[PDB]
Amino acid sequence: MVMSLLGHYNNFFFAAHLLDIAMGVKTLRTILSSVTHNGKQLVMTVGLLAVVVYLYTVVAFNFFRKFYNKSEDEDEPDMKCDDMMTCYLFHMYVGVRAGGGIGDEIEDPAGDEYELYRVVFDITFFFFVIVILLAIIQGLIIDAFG
Amino acid sequence: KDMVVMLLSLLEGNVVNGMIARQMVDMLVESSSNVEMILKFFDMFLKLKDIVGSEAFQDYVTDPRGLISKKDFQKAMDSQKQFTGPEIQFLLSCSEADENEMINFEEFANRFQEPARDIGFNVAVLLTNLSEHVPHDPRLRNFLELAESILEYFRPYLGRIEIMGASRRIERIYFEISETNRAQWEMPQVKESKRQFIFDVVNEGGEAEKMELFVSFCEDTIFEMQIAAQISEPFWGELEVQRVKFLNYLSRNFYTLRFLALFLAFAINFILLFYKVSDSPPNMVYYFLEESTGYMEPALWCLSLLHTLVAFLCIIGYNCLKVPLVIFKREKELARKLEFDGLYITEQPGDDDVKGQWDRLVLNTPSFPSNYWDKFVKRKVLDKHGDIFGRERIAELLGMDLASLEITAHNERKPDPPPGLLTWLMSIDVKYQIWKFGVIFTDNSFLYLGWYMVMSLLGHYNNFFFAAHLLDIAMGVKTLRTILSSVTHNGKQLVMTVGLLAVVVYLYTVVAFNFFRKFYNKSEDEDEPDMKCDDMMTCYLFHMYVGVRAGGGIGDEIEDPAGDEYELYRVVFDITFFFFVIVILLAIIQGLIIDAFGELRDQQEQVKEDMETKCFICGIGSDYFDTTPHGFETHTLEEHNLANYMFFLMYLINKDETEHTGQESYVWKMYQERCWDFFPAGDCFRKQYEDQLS
Amino acid sequence: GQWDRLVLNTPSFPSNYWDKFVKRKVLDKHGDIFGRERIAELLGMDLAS
Amino acid sequence: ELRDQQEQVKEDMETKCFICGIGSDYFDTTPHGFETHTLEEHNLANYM
Ligand SMILES: Nc1ncnc2c1ncn2[C@@H]1O[C@H](COP(=O)(O)OP(=O)(O)OP(=O)(O)O)[C@@H](O)[C@H]1O
Ligand SMILES: Nc1ncnc2c1ncn2[C@@H]1O[C@H](COP(=O)(O)OP(=O)(O)OP(=O)(O)O)[C@@H](O)[C@H]1O
Ligand SMILES: [Ca+2]
Ligand SMILES: [Zn+2]
Ligand SMILES: [Zn+2]
């Protein structure tokens, strides 16, 4: 009702009624139950992912700040890790969505005194965040199916 | 009560429809009037105790002094519609009304609650025994109905178990459960310990060790109940009493302190989110908080100090709440290994068992069984092994003076126990304390709390070290703990696959270094190339760093092989790398994680199914008991309840050996000999008397 | 349970439930032990009618 | 599949006698009955 009434205020509010198939069609209802069955687990893994990304943000802010320049310009750099909140947002936004982890986005560590530390940083981020945690989420979904 | 105890003894080893039980029923029927008078004496006062506490009675209570007139008592009791005229008159007579006909009902109700409790309980036990062994006698149902209130009142304390007796038959045993015992068994921490124990045995246990593991669990539970009772709460003396109060307060609130430390860590990290680095002070850089409130700069310091304090209190609470159980378990297993195995007398572990090798330090200490109840384990080991190995050698191993045994047997000395710290200084057993501290420092939970300490302390060196305490949710939240267990379950497999991935990447590195070097130029410049595969170590690092993280394998990063004499070889290289490394191996890792999820789920399901389908004690499945309606529920709640075996063990320990009955003495002797054949194994009372009962 | 307290003393509590005499039955069962008038006040009954 | 194969092998050994084929349920009528049957009566090492 409320969404229908708001649809007269703005016609795009009628897009919400398209979600009605979630309950109208029993197959879609079962499929979404295969998600909602382990919802508490999914939210807990999302929170744990947030915490591990926070830890990586802390390490980056302390040590690897010089690698977070996201400006091709030379005289006005765009540093994404001069503030801890900005660095954490940068991580949670681009590092998780990047296929190869944060190392895909940040600068190349070749020929630097911290090269090995940074490659360990990138590999561990890729394995814990991109591989293991997303694998946990997908496994929770598949296990709910089973 | 003594007469009833004699009757119950007459019912020892009594089969269903036994002649002695039938004679007992005939005797009760012959004295039906007097038995009814006795049961009425009990039920009137049981009913009165609750009636005087009812709102309906308190409505009639009007005197500000808390008393009631006899006429008001009369009109209150007939309003309850539970007594008759003569019964109300008898209650009036029993009430010690003064010259003003004023009744002190509070003391009137409690006058007979205590004196009549034991006899009421034994009457309940007698009637229950007769009912369950003579189930087809109509004359006994009348007594059972007339004692309905007695049986109802004593139902929570009437503990019954079944044992395989000396007569090679199943016997049913009735005993008393105390209010304290039941209340302590219903505590949430004890429930959690029971759940963990059930999970452990049902999941990864064998049937031969099951009853022994259960009895060990019962013993640990008894010790935990003692610790809970101790820590419970209703100039040297003042300092000692305040110290024990403080320690008990910490022990009781250990989990609240843990939660508080976690909350403080969250607050500290939230504050830390506002940090900012600038070249200007608030070629070195400067770290500072960037805010307009001006308050979280001191708030961070306050929270850090509070967090360190709370973590310290958590460690103290732990070694005042759990370390006693750890030491108890270790001392108990050591004592049983000494006595029933001769571990350090006969086998002498072969230096590959660090536990056994560390336990050597506590053998000769004067205070070895500090937490274990058996203070005479050394004496028992001596009496068992001194003849065959040497009394003096055993005494030297266990640090015993063979001379003092006689005088201790002769008489008891009462010296002066001076309450001085100076006199207490050399009372300390240094070797025992070293052993205990080794056991504590080798414990996982204590080590975790000590690491929490170290990180908190380092947090004052640098405030970002408080980020590590955010990992505490891994153990604080059971859901996150299970989720991380779904990773750690196959950790060895995961590490092996990572190593195998390293090896295959090394092979690809070897092939690339030998043949495809020209394709590894990572410089857009033309005059100073950046070759990543002119050195084997550089090439291997390049692979393990960019090839694995690339979605399409190494071919995404290296140069295009179009129009080259090695084009086909290189495309085979790239495709095989993509399939073996990116697809198959990462798929193996994710499959290991998903399989750990499934394994944990089926473990939980199997534990629940085993509990709901077989009796934990006898092993007979629910199918047999469900022949009678609610048969399995009754068998698991009344006949073979494991809580009742726990209660029976505590009842035996607390009861005097001279007062043990025959069945109790049988079980007690067998328990002290560590023989568990009294547990019904595959047999039950219902099964043994199938034909009489049916 | 806390929301169901509003319907106890209503004149029309068993509107859909078939048993229109549940209040009478509860009175006959518990009035002796808890108080007939107190039960009637809880369930909104007139003991006179 | 590999995991359930291992579990099935362990379960079969722990539930039926490798020689006679009578399950553990029958022998467990006597206490420790299956353990005694598989260690003394029908031990395969003893047939070897
Ligand atoms: N010998 C046994 N003693 C007790 N329970 C047994 C036994 N054998 C099997 N069970 C099963 O153990 C299950 C767990 O006990 P139950 O759930 O009744 O206990 P509870 O104290 O009410 O609470 P909880 O659900 O926390 O265990 C019961 O459903 C029962 O079927
Ligand atoms: N006929 C049988 N002979 C021997 N074992 C049998 C037989 N039938 C079933 N089993 C089972 O085989 C299992 C494997 O044997 P068991 O583990 O006892 O042998 P082991 O020599 O002590 O060591 P291991 O664990 O390496 O096998 C036993 O637990 C037993 O229940
Ligand atoms: Ca005696
Ligand atoms: Zn049973
Ligand atoms: Zn066999």
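Throughout, chain B uses Swiss-Prot numbering, with the displayed residues spanning 4021-4254, 4540-4587, 4626-5037 in order.
Backbone N, Cα and C define each Cβ position, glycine as well.
Swiss-Prot lists B:4075-4103 with the feature domain 'EF-hand'. Residue counts for the domain 'EF-hand' (B:4075-4103) under DSSP, helix first, then strand, then coil, are 17 helix, 2 strand, 10 coil.
Under a cutoff of 8 A between CB atoms, and with a sequence separation of 6+ in the same chain, the neighbours of B:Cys4958 (ATP binding site) are B:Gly4964, B:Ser4965, B:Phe4968, B:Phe4975, B:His4978, B:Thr4979, B:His4983, B:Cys5027. The ATP binding site feature in Swiss-Prot is assigned to B:4211-4215, B:4954-4959, B:4979-4985.
Summarising the annotation, Swiss-Prot assigns caffeine binding site to B:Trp4716. B:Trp4716 (caffeine binding site) carries neither a helix nor a strand DSSP state and counts as coil. Every protein chain shown contributes to the tally, and the Cβ of B:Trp4716 (caffeine binding site) ends up with 16 other Cβ atoms within 10 Å.
According to Swiss-Prot, the mutagenesis experiment B:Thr4825 to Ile carries the annotation: Decreases threshold for channel activation by K(+), caffeine and 4-chloro-m-cresol. Decreases inhibition by Mg(2+). Secondary structure at B:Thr4825 (mutagenesis position), as computed by DSSP, is helix. All chains included, 15 other C-beta atoms sit within 10 angstroms of the C-beta of B:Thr4825 (mutagenesis position).
For the mutagenesis of B:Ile4897 to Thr, Swiss-Prot gives this note: Loss of channel activation by halothane and caffeine due to Ca(2+) store depletion, probably due to constant Ca(2+) leakage through the mutant channel. The structure shown keeps the original residue. Within the same chain, residues at least 6 positions away in sequence whose Cβ sits under 8 Å from that of B:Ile4897 (mutagenesis position) are B:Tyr4851, B:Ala4855, B:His4886, B:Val4889, B:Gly4890, B:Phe4916, B:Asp4917, B:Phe4920.
Long-range contacts of the domain 'EF-hand' (B:4075-4103) within the same chain: residues 4064, 4067, 4111-4112, 4115, 4117, 4121-4126, each at least 6 residues beyond the stretch ends and with a Cβ under 8 Å from a Cβ of the stretch. Listed binding-site residues: B:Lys4211, B:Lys4214, B:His4983; maximum Cβ neighbour count within 10 Å falls on B:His4983.
Within the set of recorded positions B:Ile4897, B:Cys4958, B:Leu4980, B:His4983, B:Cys4958, B:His4983 have a CB atom less than 6 Å from some atom of ligand 1.
For B:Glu4955 (ATP binding site), the same-chain residues that are 6 or more apart in sequence and have a Cβ closer than 8 Å to its Cβ are B:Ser4965. B:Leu4980 (ATP binding site) sits 31 Å from B:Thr4825 (mutagenesis position), taking the CA atoms of both as reference points. B:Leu4980 (ATP binding site) falls within a helical segment according to DSSP. All protein chains shown were included, and the count of other CB atoms within 10 Å of the CB of B:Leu4980 (ATP binding site) stands at 12.
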